[PDB]
Amino acid sequence: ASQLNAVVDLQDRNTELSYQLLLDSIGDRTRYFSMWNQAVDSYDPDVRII
Amino acid sequence: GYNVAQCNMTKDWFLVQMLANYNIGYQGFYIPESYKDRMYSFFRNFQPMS
Amino acid sequence: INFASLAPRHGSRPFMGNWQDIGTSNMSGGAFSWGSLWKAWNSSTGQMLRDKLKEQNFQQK
Amino acid sequence: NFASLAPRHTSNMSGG
């Protein structure tokens, strides 16, 4: 009925990074979930450090 | 004579990071509990080299 | 001071830790509730993935 | 009052 937009998004927040940190905080991060394509990037420590 | 961990980090900065992340530092340094140290936490990614 | 104020307050109830909290641990019979989770170069992938398993691994979040 | 339903038998970035 009333087009009172209930999402007021600013360009100062970084919602992507916020969700990235929240997913780390509440649950384990290593495990892979295919549905959300939930697979955190990571390097091989024997490649980053020789 | 202000370095720690056999690296370049000063005692001040290491103390501040550990205090900010694990409430550790006023009662002796020690490896924080694993659940407090997530993937994006400080200590996990700390990697001194020489 | 009731000594109370000095506590992190989490909600109008000053959060004070359990009374029975002082402590002992010597050698045998006593242990804690958070614990140790823990040829060459051939296959590769399962291995990269497992190295990645070195993070928080259980619970008590 | 609602016990007939029960089975019978905050995170900001920091906070340590």
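Using the numbering of Swiss-Prot, the residues shown for chain C are 4-41, 57-79, in order.
Each residue, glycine too, has its Cβ placed from N, Cα and C.
Under mutagenesis, Swiss-Prot gives C:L40 to Q with this note: Impaired endosome penetration and reduces infectivity. DSSP assigns C:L40 (mutagenesis position) to coil in the three-state reduction, outside any helix or strand. In the structure as shown, the Cβ atom of C:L40 (mutagenesis position) sits within 10 Å of 11 other Cβ atoms.
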